[PDB]
Amino acid sequence: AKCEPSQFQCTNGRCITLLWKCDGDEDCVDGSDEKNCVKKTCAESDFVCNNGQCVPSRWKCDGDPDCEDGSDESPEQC
Amino acid sequence: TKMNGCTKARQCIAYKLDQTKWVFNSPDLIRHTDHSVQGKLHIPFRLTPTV
Ligand SMILES: [Ca+2]
Ligand SMILES: [Ca+2]
């Protein structure tokens, strides 16, 4: 379809702006707003799990593991 | 809580219960299904005649 940004048009027909591609608000049906672009994967509210994964900081040291390397809930972190 | 049949985080939604003080109807706040007026607040600073 016709769009103004003319960037990364997903299967839903919406042109994913390069910023939108890293906006963190996944918009298209495909998780295309979080792919192949530069972004601060952790904000000031977010925790860097040891392998480079990023997740809600509240998940750190909560008694219940979350990120795929377990870094949010490894006893070494708590 | 593991959610059955799910594959993407956008397929589900969850929100906390809160009512500590009611919300001013505002274009930025989605209404609850029971949008009946829960209360009324007196708008301060009445305009009054003066010299
Ligand atoms: Ca997006
Ligand atoms: Ca955790």
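Following Swiss-Prot, chain A shows residues 31-108, kept in their order.
Backbone N, Cα and C define each Cβ position, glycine as well.
The domain 'LDL-receptor class A 1' annotation in Swiss-Prot covers A:31-69.
In sequence order, A:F77, A:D96, A:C97, A:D102, A:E103 make up the list of same-chain residues 6 or more apart from A:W89 (mutagenesis position) whose Cβ falls under 8 Å from its Cβ. In the three-state DSSP classification, A:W89 (mutagenesis position) falls within a helix. Record note (Swiss-Prot) on the mutagenesis of A:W89 to F or R: Complete loss of entry of Semliki virus into the cell.
Around the Cβ of A:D92 (mutagenesis position), 12 further Cβ atoms fall within 10 Å across all displayed protein chains. For the published mutagenesis A:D92 to A, Swiss-Prot gives the following note: Complete loss of entry of Semliki virus into the cell.
The Cβ of A:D94 (mutagenesis position) has A:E103 as same-chain neighbours under 8 Å, each 6 or more residues away in sequence. Mapped onto three states, the DSSP output places A:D94 (mutagenesis position) in coil. According to Swiss-Prot, the mutagenesis experiment A:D94 to I carries this note: Complete loss of entry of Semliki virus into the cell.
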